[PDB]
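Novice: Pasting a structure below so you can have a look.
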Amino acid sequence: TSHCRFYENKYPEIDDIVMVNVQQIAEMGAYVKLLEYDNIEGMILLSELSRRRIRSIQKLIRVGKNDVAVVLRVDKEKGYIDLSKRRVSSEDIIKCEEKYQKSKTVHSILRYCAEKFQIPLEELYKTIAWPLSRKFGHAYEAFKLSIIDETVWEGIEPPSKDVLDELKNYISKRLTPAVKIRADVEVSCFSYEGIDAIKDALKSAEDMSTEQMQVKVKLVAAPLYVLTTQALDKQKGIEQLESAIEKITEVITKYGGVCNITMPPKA
Amino acid sequence: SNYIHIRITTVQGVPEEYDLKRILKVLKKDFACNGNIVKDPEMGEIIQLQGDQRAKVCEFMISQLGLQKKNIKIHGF
Amino acid sequence: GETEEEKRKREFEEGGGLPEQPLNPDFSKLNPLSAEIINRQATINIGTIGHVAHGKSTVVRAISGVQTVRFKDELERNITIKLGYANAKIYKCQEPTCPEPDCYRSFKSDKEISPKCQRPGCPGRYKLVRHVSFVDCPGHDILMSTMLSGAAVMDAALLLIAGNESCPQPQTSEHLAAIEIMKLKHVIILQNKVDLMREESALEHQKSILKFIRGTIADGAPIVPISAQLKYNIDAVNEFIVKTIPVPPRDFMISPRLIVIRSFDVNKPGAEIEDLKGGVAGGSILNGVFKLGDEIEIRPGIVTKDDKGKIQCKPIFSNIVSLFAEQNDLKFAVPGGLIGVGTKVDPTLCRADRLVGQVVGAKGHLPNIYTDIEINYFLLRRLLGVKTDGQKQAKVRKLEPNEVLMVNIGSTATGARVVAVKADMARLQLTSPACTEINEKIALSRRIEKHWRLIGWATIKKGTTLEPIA
Amino acid sequence: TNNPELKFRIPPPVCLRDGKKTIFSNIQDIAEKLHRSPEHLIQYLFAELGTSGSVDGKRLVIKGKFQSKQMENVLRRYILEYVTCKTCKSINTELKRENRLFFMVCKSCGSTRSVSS
RNA sequence: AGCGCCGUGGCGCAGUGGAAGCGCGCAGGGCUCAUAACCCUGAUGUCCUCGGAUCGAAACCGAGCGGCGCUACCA
Ligand SMILES: Nc1nc2c(ncn2[C@@H]2O[C@H](COP(=O)(O)OP(=O)(O)CP(=O)(O)O)[C@@H](O)[C@H]2O)c(=O)[nH]1
Ligand SMILES: [Mg+2]
Ligand SMILES: [Zn+2]
């Protein structure tokens, strides 16, 4: 049962940035539903329609799809939103789309929860999305921190523990990330040994692999050895792979060989 | 490979031993036709030619740069 | 209802399999034709020479069945830089009834010590007369240094001539001259194309070839028609190899050495580095016996430049972990065979083209790296490898001081600067490290027509030593 | 002995034009007349046009307006590139897999090149 | 042999998460005296074969296929 706007109140705010889904255009413009705030219809007049001059109303609208938008006035007595699209900075259009994406992902998760439990989605949002969005600024960061930290649910009152379990499962399977950090070390050794040296550097670099974040350095070439890690927080890998570099340098500088670095640790 | 062809008009497939704007300057005069050097999102080279003159651009690369003259395919269209 | 693999396994076990080399056999009695040496290692190196766009790897593949790679995408089709290898076993029928020409049968490396004869009607088997190694050499006008190195490694020659093109092709003449330079006379001439030809065209081409080889060093060189595509008349080539080419004097008295022509790294990608292998230098042993677990140093080795422009040579000591020969890991090595020494030398030192023509000596010897060498040179009249369009094939001029000329000392490919010019002798200044052990056969090439072109032969007489930095 | 005639075992293609449906019931016969894998023949014949018909049995079915000379030219070019090795006059040569791609190999000699595009 | 990409509507490009995408083509119709230009409407798919979590997967994941591109023949 799809209801319950993402944000705090049913009434959208003034001058806010939104993402509008189009349904119907007769003569005055496009009075369309909203998928960032509540579904109260916002009306767009032809004057605020086109950045260019409107040439064919059929082409530029593309009914049934979302477009970036702004709201000028909100009728807070029964519901009449005045809305526009041309008066938006070109820099914030992508950010509006990102906010639409975040809301749509959160609502897909919570709609799955509601349709599985037959619980009104307003109940779920008032017990799940609103407290989390308050605690962490946004429900998306709340779910991401739920993935790493299970304490984000503490201080919150679920309607049922089954909701907690199924929601956590769907997050852990749908929001599962963790960016690969990859680098390439060159072996320039003209030296006496150098397979036992690489073996020893391999041992002292693979032992460093922690439980949550393992550094497995594969072989693709004799000189070019690859350094691949799954950076959960995207900041441990830089120092881990710097440690790998210092280890390989310490191994090489005493046995007789020489090595340099081709590709430094990059996300 | 190095497949060169003309599609109703445009020439797609162009080795770049000579400059493409120089290609426009050596096409536009003799052919007298409008030509647009458009960079599509990462296909081969695109050069326009208004009016169907496929044999004329055959004559052209014969004159300027054509050295194989066998993989150039005259499309039906 | 036996599977073909099962029948082959039965024939392999019936044929005695392949007995393993003794860990410590008596060497003062071992001969290159001994059973233990012959079963799992080649004793004679046979190289092939020919002109471009003719096919040498095809003939080697037809003779043996061991493929020659032809790698590097671009080189998969046109020309190869590194040499080609292939192991063939000479098997001769023990039965007198069958005709001599088809008695011999050349098999590939992992065949048993006695396979069954494929001729219909002979219940006899084959006996291993000799195991032969094949060193395919490039025959393009650009790649000569590798061909000269492999011909220095080479001990027996197979010249390939095709008929339908021009009778006096220059590339084969150049390769024959190079072979004549480095003390090698056992040359077998082979007709590449006979099928598409008429019965008199072949005779005319044969008359032309005989006319060609009358004043060169080789005189009694046999000529044999062969096919690379139809795969016929290979047993006759095997018989000619057995008859014409004996074993060059190679006993166990002379000191051990190694001449690496190819560098191979063993790093299988995708597998975790926990289980890896040492680096392999592909080298020929022409003098000495090498055993598992030996200490060895690459003599020219680490070439480095100091801040003052001086060239420092660091010999590359290393312990031999394995000596891969033919098909299986072996315990002892036989001189006169291309063997891969898999040592603990760092795999990046054997990556692409680092040990291409480098001398290596076992611990217990002191080779000499030289910076300035004294050379005795002898020239030829007409430059070989050029088709002059009807005017006097180019006459080689005398050398001039301070010219970078390619002086292929055996396998080492270096560009030396001439410091002194006289009637027979010359001082060569080497920017790249080169070493001398006893004599070393050397080829000389100049730059007259872009690419390198052979002029004559050379022998080191003296040199300025560089004392190793320990 | 082997070649009394001194290849030409390539039959004239037979395509049936039923007004709206073009049927080629000669694909398997040329498969046995060229020593090719019929799956690879069909995959190439799909990859050259904008069509992928139906396989039935030994025959390919497509539903449209097409000629018969086009696949004569297709067969002759395919023979020049795969069915006949450029190096030698032989048909029995075929496609094996020694890496991940298709490697072209011969049957008279055993030439090893990478012809799979 | 591995790693970085792809899986078309004739084609190029897209989001892949509630269910066929946009444009280039093609056909048909409108405009005009008429053409071009312009405007409207269509029909072209296992978005590569097989499974998983999931009320649901073209995608999220894989147990592999077919083709790409980097290493470089990877005894
Ligand atoms: N007709 C015919 N073709 C042959 C014969 N031998 C080889 N070929 C052709 O030569 C081709 C292989 O040539 P290849 O051996 O690579 O030439 P190459 O040895 O690299 C030339 P270079 O030694 O100068 O590098 C094959 O495709 C084959 O068709 C022959 O006896 N007859
Ligand atoms: Mg080769
Ligand atoms: Zn063939």
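Sequence positions for chain A are given in Swiss-Prot numbering; the residues included correspond to 3-179, 181-270, in order.
Structure determined by electron microscopy, 4.3 Å.
Using N, Cα and C of the backbone, Cβ positions are placed for all residues, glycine too.
Among the features that Swiss-Prot reports, domain 'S1 motif' is placed at A:17-88, with the record citing sequence analysis. Quoting Swiss-Prot on the mutagenesis of A:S52 to D: Weakly impairs derepression of GCN4 expression in amino acid-starved cells. Looking at Swiss-Prot, the entry for mutagenesis of A:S52 to A says: Inhibits derepression of GCN4 expression in amino acid, purine, and glucose-starved cells. The mutagenesis experiment A:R64 to A is recorded by Swiss-Prot, whose note states: Alters the binding mode to the eIF2B complex; when associated with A-87. Quoted from Swiss-Prot, the note attached to the mutagenesis of A:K87 to A states: Alters the binding mode to the eIF2B complex; when associated with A-64. Quoted from Swiss-Prot, the note on the mutagenesis of A:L205 to E is: Abolishes binding to the eIF2 complex alpha subunit GCD11. The note that Swiss-Prot attaches to the published mutagenesis A:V220 to E is: Abolishes binding to the eIF2 complex alpha subunit GCD11. Does not affect its interaction with CDC123.
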Novice: Say you check the Cα of A:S52 (mutagenesis position) against those of the mutagenesis positions A:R64, A:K87, A:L205, A:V220; which is nearest?
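Specialist: Nearest by Cα distance to A:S52 (mutagenesis position): A:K87.
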Novice: Near A:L205 (mutagenesis position) in space, meaning Cα within 10 angstroms, which of the mutagenesis positions do we find among A:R64, A:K87, A:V220?
Specialist: A:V220
Novice: Out of A:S52, A:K87, A:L205, which mutagenesis positions come under 8 Å of chain C, measuring Cβ to Cβ?
Specialist: A:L205
Novice: Across all the protein chains here, work out how many other Cβ atoms are within 10 Å of the Cβ of A:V220 (mutagenesis position).
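Specialist: By my count, 23.
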Novice: DSSP-wise, what's the residue breakdown of the domain 'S1 motif' (A:17-88) into helix, strand and coil?
Specialist: 8 helix, 29 strand, 35 coil
